[PDB]
Amino acid sequence: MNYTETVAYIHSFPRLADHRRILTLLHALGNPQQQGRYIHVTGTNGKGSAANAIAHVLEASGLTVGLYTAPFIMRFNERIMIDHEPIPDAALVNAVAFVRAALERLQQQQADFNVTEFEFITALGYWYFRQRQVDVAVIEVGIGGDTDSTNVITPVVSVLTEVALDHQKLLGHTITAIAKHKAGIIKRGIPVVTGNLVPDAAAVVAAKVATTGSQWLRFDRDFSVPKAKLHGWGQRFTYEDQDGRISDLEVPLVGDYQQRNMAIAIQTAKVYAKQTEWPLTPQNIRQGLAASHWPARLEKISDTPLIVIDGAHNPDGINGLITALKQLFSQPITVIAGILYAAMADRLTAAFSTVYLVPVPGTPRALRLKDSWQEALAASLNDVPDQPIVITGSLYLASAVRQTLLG
């Protein structure tokens, strides 16, 4: 297959649900998941950004780092990176061919054997990271924890950023139910770094670490961000933990939640470094954070005209954006919102000058309004060329804009 056919092959896999199928596949690929080192990252929100920064910091320190994240923003290849370089097209072709050949051998021994799409990609990623002999692979959990396709590893450190109800449809009706799923990535004697979890989620974690004997480092208990403020399109902040303070770090990320994610990232990188006796300096941490750009999440992509893209997709997500925009902009702005209810909107229209409401590009249109983001963008630029434009409401919308404007 060529590159186009290969990506198509990946997206063709079924939906079907222990880890027996993926473990069968990984066994045929020589159990790459049992070799090397891992950092395992979960949480309802912030797992991606934390994983990205952990990788940037460890890369600055001189490690070769695999990073497995979802979704992609510009191109599929981005889901599997080494030192923030997406898997090359030709390399993807050959890796797909290898895992395909393995799958096919298995289907000879057991006629109706198969795996899901996420199972296949995960297996491939574990195999590729081992082939290239990365020092460590930072692994973002797809959903939950315990039963996720990624959960076939013993990491050096586990991370639980936050527990909220966003994925309740799949993980349970209570915080306690969801927290139990996430706590499944906590392993015997392996340290766990968390956010300041809500009481029901903390109680689950407390009980888990009692059983595993894990060291638990908790945001706002064992580490914190005592100082933080806006500085350009980003934040200047101070990190504090058991060892003291790292002063006036800078990150090109806006949003209060990102302080927590970045503190979580710092504490994790430090834990990893300690557990593996690897040197990690304040300057390594400083350099890594400076590069910890996170595409399509409150990201300025053009100066003149001034264009910003964002993936906020829930009431609280929009509340957090509104307060951010208010801090970042004193002048009137255009907001282009495409969401998949009448809340999160209403809040927008009662906050900004021009609000346009559009469809999410890959979704059916369900029953001010424009037919496309492109039409809304063109209108604003024609009418008021110098008015900044923020496009929000959906990570998928934000990706489509980024592909068109930056590609």
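Chain A is numbered as in Swiss-Prot; shown residues: 1-17, 21-343, 348-374, 386-425, in order.
Method of determination (from the header): X-ray crystallography, 1.9 Å.
Backbone N, Cα and C atoms are what each Cβ position is placed from, and that goes for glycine too.
Copied over from Swiss-Prot, here are the features:
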- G49, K50, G51, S52, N264, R300, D313, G314, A315, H316: ATP binding site (BINDING)
- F75, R82, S417: (6R)-5,10-methylenetetrahydrofolyl-(gamma-L-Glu)n binding site (BINDING)
- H170: Mg(2+) 2 binding site (BINDING)
- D151 to A: 220-fold decrease in catalytic efficiency with mTHF as substrate, but only 4-fold decrease in catalytic efficiency with 5,10-methylenetetrahydropteroyldiglutamate as substrate (MUTAGEN)
- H316 to A: Loss of activity (MUTAGEN)
- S412 to A: Loss of activity (MUTAGEN)
For the recorded (6R)-5,10-methylenetetrahydrofolyl-(gamma-L-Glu)n site, whose residues are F75, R82, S417, find every other residue on that chain with a C-beta no more than 8 angstroms from the centre of their C-beta atoms, and list them by sequence position.
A73, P74, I76, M77, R78, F79, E81
Counting across all protein chains shown, how many other Cβ atoms sit within 10 Å of the Cβ of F75 ((6R)-5,10-methylenetetrahydrofolyl-(gamma-L-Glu)n binding site)?
14
What whole-number Å value do you get for the CA-CA distance of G49 (ATP binding site) and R82 ((6R)-5,10-methylenetetrahydrofolyl-(gamma-L-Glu)n binding site)?
16
Using a 10 Å radius around its CB, how many other CB atoms surround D313 (ATP binding site)?
27
Give the number of CB atoms, excluding that of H316 (mutagenesis position) itself, located within 10 Å of its CB.
20
Near the Cβ of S417 ((6R)-5,10-methylenetetrahydrofolyl-(gamma-L-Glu)n binding site), how many other Cβ atoms are there if near means within 10 Å?
20
Taking each of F75, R82, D151, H170, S412, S417 in turn, which of these recorded positions have a Cα lying within 10 angstroms of the Cα of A315 (ATP binding site)?
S412
